[PDB]
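Structure incoming, see below.
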Amino acid sequence: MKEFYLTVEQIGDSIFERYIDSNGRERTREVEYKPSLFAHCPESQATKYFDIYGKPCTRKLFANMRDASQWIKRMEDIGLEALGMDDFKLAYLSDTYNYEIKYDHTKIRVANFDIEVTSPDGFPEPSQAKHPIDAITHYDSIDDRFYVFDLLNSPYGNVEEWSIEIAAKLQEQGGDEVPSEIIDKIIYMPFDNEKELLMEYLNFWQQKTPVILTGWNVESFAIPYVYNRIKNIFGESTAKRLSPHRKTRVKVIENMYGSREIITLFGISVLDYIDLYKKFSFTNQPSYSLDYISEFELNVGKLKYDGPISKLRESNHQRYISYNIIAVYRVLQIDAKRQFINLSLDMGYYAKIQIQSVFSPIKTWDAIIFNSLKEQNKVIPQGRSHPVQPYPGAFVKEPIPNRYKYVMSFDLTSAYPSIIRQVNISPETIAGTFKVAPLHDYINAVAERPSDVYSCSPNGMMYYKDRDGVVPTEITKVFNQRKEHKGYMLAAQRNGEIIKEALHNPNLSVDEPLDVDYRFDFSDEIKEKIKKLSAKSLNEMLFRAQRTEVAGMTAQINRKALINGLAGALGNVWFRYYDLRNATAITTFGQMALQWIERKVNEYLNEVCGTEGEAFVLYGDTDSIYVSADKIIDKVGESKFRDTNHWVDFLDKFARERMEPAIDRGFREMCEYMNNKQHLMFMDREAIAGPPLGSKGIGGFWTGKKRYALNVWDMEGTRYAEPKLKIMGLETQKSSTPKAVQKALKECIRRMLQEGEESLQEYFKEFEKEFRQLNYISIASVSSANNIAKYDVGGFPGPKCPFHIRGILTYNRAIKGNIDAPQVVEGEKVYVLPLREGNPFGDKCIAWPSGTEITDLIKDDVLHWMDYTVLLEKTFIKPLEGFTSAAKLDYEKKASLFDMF
DNA sequence: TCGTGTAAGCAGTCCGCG
DNA sequence: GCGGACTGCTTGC
Ligand SMILES: [Ca+2]
Ligand SMILES: [Ca+2]
Ligand SMILES: [Ca+2]
Ligand SMILES: [Ca+2]
Ligand SMILES: [Ca+2]
C-alpha cells in the first residue's frame, strides 16, 4: 500500500511524524527536515522557480528550520518579501507525500473517551484538577473495545465492582440497559486506588496511542482534567506521556470577552465531537449537552438517575459506570449517522494538513493552493498584514408582504464558486481595471462594455482569459466532489419518497428489507418488490434510505461550505490571498447577476402573458428568484387539473422546458457582456409551491426580507409523498423560540398554507385555551449568554442590561450560597421565563442553564410565578399577528351579520 | 464563542416626542 | 405607544 501520515509536528529543528508504512504498520520518525524559502532574483539569474506573477525566484536551502524562521525575520528587518511556505510541517508533508493520498481508515487509531469526576463543591475545574478521576471509558477503533477504568476506593466513597450482568438488564429489571450490541465489547478494569488507575491508563495509552482523539467536550474538559490531575499527583514528566513525543503546550484560546486554556498534545489530533458537530451539522441547538444532542440525533431517551451527579457514584455506582460507558457509545452512534470523522479525514488528507486543521478553511485552502502551485514549481507569496475593512455583499429584494398562491423558485448552483470560475477570479489573474458605471447601468445593459480583451466584474476588475487561475482550478476540484455527493444525497431522498408511498399499502407478510444501494435511484425491479413488502421491512428500508441521505448531506454540504469559505477567505485579513478587489468582484457580480436575471425573467413572462410592466419575480436573495406562477395556472384554468400532482407536473414541465432555457439565454448574454471566460451561471428550479387543489389554503406568504413560508410539492426533483413546508426566517426556525411554540406556530402556518383561514382560527382558539398545561421547559425562551459580569452591579442589572442577562442575575440571587446549584456558564445557553408582578425573585424574569431542569431549590416557585400571559403574547401571538397580517388573514373570527341568528 | 464572508430580521433598553 | 440609536442575538444567503 501507499504510505500516509497520521500526525506531523515541528519540535525545534525536527519534524516528528507518525505514519502508516507500505506494509500497513504504524511507525514514528524524527526527521531533520531542511526547509526551503525563496527570494526574488535578477532576470539574468537562471531558475525554474517563479512567483505567481511570473517573477523569478532563487531557492534558499536552510541548515535547519530555526535558520529559516530567523531569515524571515531579517527579511522583514531589511524590508523584502520572504516567499514560500512558512509553516514547515506543511512543506514537509508536501515533499514526503507528493501524490494524492489514499488512506486506510482501518489503520487509523480513533479513540473516543469520557471521564467521571465526583465533586462535592461545584464544577470540577480542569485547571485545578483537585478531585479524583473515578471513571474512564476509552473506546479504541482498532480493537473495537470499550476499556473501562473504574475507581473503587476514593475519599468520596468506597464502592463495589460494576456488574456487567445488571448493566445488560432492562431498566424494568433494575438494570442499566447498556445496549446488547456492545456488552461483549466491554473490557472492565477495577482499581483499588487512583494512582494505580492512572498509571495503568498511561501504560494503556502508550500501547494504544490515539491518532484521532474525540469524545464530548474532551478538549475543554476531559483532556485538561486528565493532564492536570496526573500532573498534580505525579509531576509534569508523567503527564506529558499523553503526548507520543512527550511535548505539550498550554494553549490560550481568546475571544471577544475573556479567554480559556486547553492542552495541546503534540503528535495527537484532537477533534472534539462537540466542535465537529457545531461546524459540520448545520443545526443551531438550544443545548449542547450530550443527552440533548443524542435525543435529537438518535431519538434515545435521556439517561435518567435520581439525585445530583455529585452523589450518583456513592448512591448508585452501578448506574454511574453504565452511564459513563453509554455516554461514550452515544458519540459513536452520532458519528455512525453523521460521519463527521470520515469527513475530517477526507478533507484533511485532501489538503495535506494536520487533521485538526479542518476547523480552519483558511489553513485548508492555504495548503491546497500551496500544493497546487508547488506542482508547477511556482512560489507562494508571503503573508502580509492588512487592516480590517468593511466591504459589500449580496443584494436582497424587498418583497411586498402578501400571500402568494403559486410559486416557483430558482437559484444558482454553487453561486460564488461558479462566479469565481466564470470570471476567472484569482490573485494572479488580475489584468487591470476599467471605469465603472452605476450597477443599475450594467443590470439594464446600457453601460459600455467593460472590456474587449479581459473577463470582467461590475466592480471594475478585469481578469486574464488565456489561462485559469489557481483559485478557479482548485475550487472546481472540490465543487466536482460536492456535486457527486449531492447526487447520492438526492437519489437517497427520492428513494425515501418511493418507500413512503409504498407504506400506504403494506403487505401482510413476513419478509426482509431488500439489499440495495440507496445512493442510486431504485430500478423498476426494486420498485416492484417494494410494493409487495411488509410494513416492518419497508420501515427498515426507510431508515436505511434516510441514513444514506444523511451521509450524502454531510459529504456535500460541507464541501459546499469549504468552497464558499474560499470566496469568504478572500475577505479575511489572515488569508495569504486576501484581496478586497477579488472579494468585491465576486459579491458585486452576484448583485448584477440576480438583478439582471430578475429583469430577463420579468421580460420573458410578460411576453408569454401578453402584458407590460408586470412583476413576476416577487423576491430574491443573493442568487435566487421567486416567481409568481398564478397567471400560468390561470391560463390553463384550475378546472382542467385532475389533482394537485397534475398541476405540479405542469409547472415542473413549464420550469424545465420554458423558464430554464430563457434563463440560460439571459445569462449567456450577460457572460458575453462581461466578456467572461466561461458561462457557468446555472439557475435551476428549486421549489414548486401552492395550495392543495380545491382547498382554501393560501399556498405561501412573505412578511419581509428573509421571512417566508411555502407549501412545497417538489424540491430539486424530489416529488414528496406529502407536501412539505419550506419556512425561512420565521420564529418556527429560530432556536430562541420555545419548543412548544415553534410547534404551534408551525401548525398555524400549515393550516394557513394548506387549509385556510377558518382552519387557522380553530387551531388558535384551542392553543390559547390549553397552552398553560405545557411543560415549563417547552415554553421557555432560549438565548446565548455573553457578558454576564459586565451587566452585573452588586448582583443587580446595570444600565442597558439585556433581558436574558437580567434573568441570569435573578437566578444568581435565588441560588446564592449554594456550591451545589448549577452555575450559568459565561457564553453558553440559558432557558428564560418571564415572572409575574410581585414574585419572590424580585425581578421580571429568570434564566437557568439550557437543556436542564431548573434546580429543585426554586423550581416550585418558578412554576408558581411563571407569567403565561407575557410568554404567550411575546412568543406566540406577536409572531402570529405578523404572519396573518402579512397574509391578509385573521387568526380570530371577525363579527358578521350572521351572528344575529 | 478559535475556526470564511455580508445582509438583515426581531427583542429589548433608553428616551424622545409638545 | 412608536421610532430611532444602540446592543444582542440569530438566521439566510
Ligand atoms: Ca458524566
Ligand atoms: Ca444557490
Ligand atoms: Ca404493498
Ligand atoms: Ca439560494
Ligand atoms: Ca439547485
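So how was this one determined? The header says X-ray crystallography, 1.8 Å.
Using the three backbone atoms N, Cα and C, a Cβ is placed for every residue, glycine included.
The Mg(2+) 4 binding site annotation in Swiss-Prot covers A:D411, A:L412, A:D623 and rests on experimental evidence. Positions annotated as Mg(2+) 3 binding site by Swiss-Prot, on the basis of experimental evidence: A:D411, A:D623. While the structure shown retains the original residue, Swiss-Prot records the mutagenesis experiment A:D621 to A with this note: Drastic decrease in the efficiency of incorporation of dGMP. One mutagenesis experiment named in Swiss-Prot is A:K706 to A, and its note says Almost complete loss of polymerase activity. According to Swiss-Prot, the mutagenesis experiment A:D714 to A carries the following note: Complete loss of viral replication.
Could you place the listed features in the three-dimensional structure?
For A:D623 (Mg(2+) 4 binding site), the same-chain residues that are 6 or more apart in sequence and have a Cβ closer than 8 Å to its Cβ are A:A394, A:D411, A:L412, A:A415, A:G590, A:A593, A:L594, A:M683.
A sphere of 10 angstroms centred on the C-beta of A:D621 (mutagenesis position) encloses 19 other C-beta atoms.
The number of other CB atoms found within 10 A of the CB of A:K706 (mutagenesis position), across every protein chain shown, is 13.
The local packing around A:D714 (mutagenesis position), expressed as other Cβ atoms within 10 Å of its Cβ over all shown chains, amounts to 22.
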To the nearest Å, how far is the Cα of A:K706 (mutagenesis position) from the Cα of A:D621 (mutagenesis position)?
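Distance (Cα to Cα, whole Å): 8 Å.
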If I take the alpha carbons of A:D714 (mutagenesis position) and A:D621 (mutagenesis position), what is the distance between them in whole Å?
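Between the alpha carbons of A:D714 (mutagenesis position) and A:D621 (mutagenesis position) there are 20 Å.
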Please list, in sequence order, those recorded positions from A:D411, A:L412, A:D623, A:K706, A:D714 with the Cβ less than 6 Å from ligand 4.
A:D411, A:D623
So, three-state DSSP: helix, strand or coil for A:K706 (mutagenesis position)?
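Once the DSSP labels are grouped into three classes, A:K706 (mutagenesis position) ends up as coil.
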Starting from the Cβ of A:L412 (Mg(2+) 4 binding site), draw a 10 Å sphere and report how many other Cβ atoms land inside it.
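Summing over all protein chains shown, A:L412 (Mg(2+) 4 binding site) has 24 other Cβ atoms within 10 Å.
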10 Å Cβ neighbour count around A:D411 (Mg(2+) 4 binding site)?
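Taking every protein chain into account, the count is 20.
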Going by DSSP, give the three-state secondary structure for A:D411 (Mg(2+) 4 binding site).
strand
